[PDB]
Amino acid sequence: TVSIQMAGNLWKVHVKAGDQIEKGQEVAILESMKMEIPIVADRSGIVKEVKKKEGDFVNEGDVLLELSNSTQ
Ligand SMILES: *C(=O)CCCC[C@@H]1SC[C@@H]2NC(=O)N[C@@H]21
């Protein structure tokens, strides 16, 4: 559902399975080879799963989130 958009490392994560999110809410942050990039919820919903965690490696198009309200 929500995915990373840049090569980097998932510096922080702010979501868990069962948590509520809203479009534009911060859900993770990239370090990106010493740059900083907020990762915000592409849509509102309840998180079904988080496909990554704090400090995991990530890339453009690499998954981040699955939601019980994207399933629609
Ligand atoms: C390079 O020196 C290794 C660590 C890089 C950490 C980066 S710098 C930009 C991001 N902000 C932060 O606090 N840590 C990330």
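Residue numbering for chain A follows Swiss-Prot, covering 2-73 in order.
Heads up, the Cβ atoms here are built off N, Cα and C, so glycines get one too.
Per Swiss-Prot, the feature domain 'Biotinyl-binding' maps to 2-69; the stated evidence is sequence analysis.
Reduced to three states, the DSSP call for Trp12 (mutagenesis position) is strand. For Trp12 to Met, Swiss-Prot lists a mutagenesis experiment annotated as follows: No changes in biotinylation in E.coli.
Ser4 to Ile appears in Swiss-Prot as a natural variant; the accompanying note says: In strain: ATCC 6633. Long-range C-beta contacts of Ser4 (variant position), restricted to its own chain and to partners at least six residues apart, with a cutoff below 8 Å, comprise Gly62, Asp63, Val64, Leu65, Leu66.
Natural sequence variation is annotated in Swiss-Prot for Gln21 to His, with the remark: In strain: ATCC 6633. Of all Cβ atoms in the shown protein chains, 13 besides its own fall within 10 Å of the Cβ of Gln21 (variant position). A strand conformation is recorded for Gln21 (variant position) in the three-state DSSP classification.
What Swiss-Prot notes for the natural variant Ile47 to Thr is this: In strain: ATCC 6633. The Cβ of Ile47 (variant position) lies under 8 Å from the Cβ of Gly19, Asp20, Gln21, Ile22, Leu68, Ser69, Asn70, each of these being in the same chain and 6 or more residues away along the sequence.
Sequence-distant contacts (6 or more apart, same chain, Cβ under 8 Å) of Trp12 (mutagenesis position) comprise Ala29, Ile30, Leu31, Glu32, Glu37, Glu55, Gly56.
According to DSSP, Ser4 (variant position) sits within a strand segment.
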